[PDB]
Amino acid sequence: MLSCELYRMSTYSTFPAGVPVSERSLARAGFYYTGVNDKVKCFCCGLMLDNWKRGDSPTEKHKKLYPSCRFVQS
Amino acid sequence: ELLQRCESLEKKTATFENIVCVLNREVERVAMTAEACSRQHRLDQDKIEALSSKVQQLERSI
Amino acid sequence: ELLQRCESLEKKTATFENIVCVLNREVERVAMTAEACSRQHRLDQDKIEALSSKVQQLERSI
Amino acid sequence: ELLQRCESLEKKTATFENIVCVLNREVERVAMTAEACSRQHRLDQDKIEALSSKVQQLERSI
Ligand SMILES: [Zn+2]
């Protein structure tokens, strides 16, 4: 009843502060929060990424690491 | 049913509270941006005034 | 159980509805500082585009 | 009580879905405005800097 993206965004309510990447940009790239550190996980492929730095692109870094992802295909 | 319409209300609701809690954070990051950027131009309007002052004196020599 | 869950739901719900106004009243405040800086490019485009010019007039003079 | 107090929780909770879409957008809109706006001041700062050095180039010349 309401966009997947926004359901993925809701898992960020607990995301730790001062992470230099957008919650919005994480959920947009298909990743929801795991509740551990700054580790997030793509609902589609199961790809786990953490330790995020400035100018990182979750969208790009997704494509680079697992391009077979039915989701990433967009 | 009411045992269940209501457990549904609980769920739909927590999701909204959680999503709006993320947007609060988003907006306040955005405020720091607008503020940092508004109050920096305060300088940028001074360097501009210094310039056009130098350019007028330089225009009056040439 | 059922009536406590209903009381609380209705308490959450009512406050949530006000938290959001807080939130989007924060959105108006911020948007108001955004348009202030974006108009501060436009005025600062037009004063630098002008001096950029005087200075190529002087440069051509010399 | 319970069954009407409960139907009320449904009417309202249903408006929330849309209230949270709107807020979401508006928060996104503003965050884009603010990040465009803060790359307008990265360049109102470079123009100033390259203009300010053609003037130094000029006044050394005279
Ligand atoms: Zn994936």
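Throughout, chain B uses Swiss-Prot numbering, with the displayed residues spanning 267-328 in order.
This entry, so its header tells us, was determined using X-ray crystallography, 2.6 Å.
Cβ atoms here come from the backbone N, Cα and C positions, even for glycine.
According to Swiss-Prot, the protein carries these features:
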- B:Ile285 to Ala: Strongly reduced interaction with BIRC3 (MUTAGEN)
- B:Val288 to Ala: Strongly reduced interaction with BIRC3 (MUTAGEN)
- B:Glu292 to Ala: Strongly reduced interaction with BIRC3 (MUTAGEN)
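Feature map: Swiss-Prot annotations on the structure.
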{"residue": "B:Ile285", "record": "mutagenesis position", "Cβ within 10 Å": "24"}
{"residue": "B:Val288", "record": "mutagenesis position", "Cβ within 10 Å": "24"}
{"residue": "B:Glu292", "record": "mutagenesis position", "Cβ within 10 Å": "21"}
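B:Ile285 (mutagenesis position) falls within a helical segment according to DSSP. Residues from the set of mutagenesis positions B:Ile285, B:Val288, B:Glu292 situated with their C-beta under 8 Å of a chain D C-beta: B:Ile285, B:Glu292.
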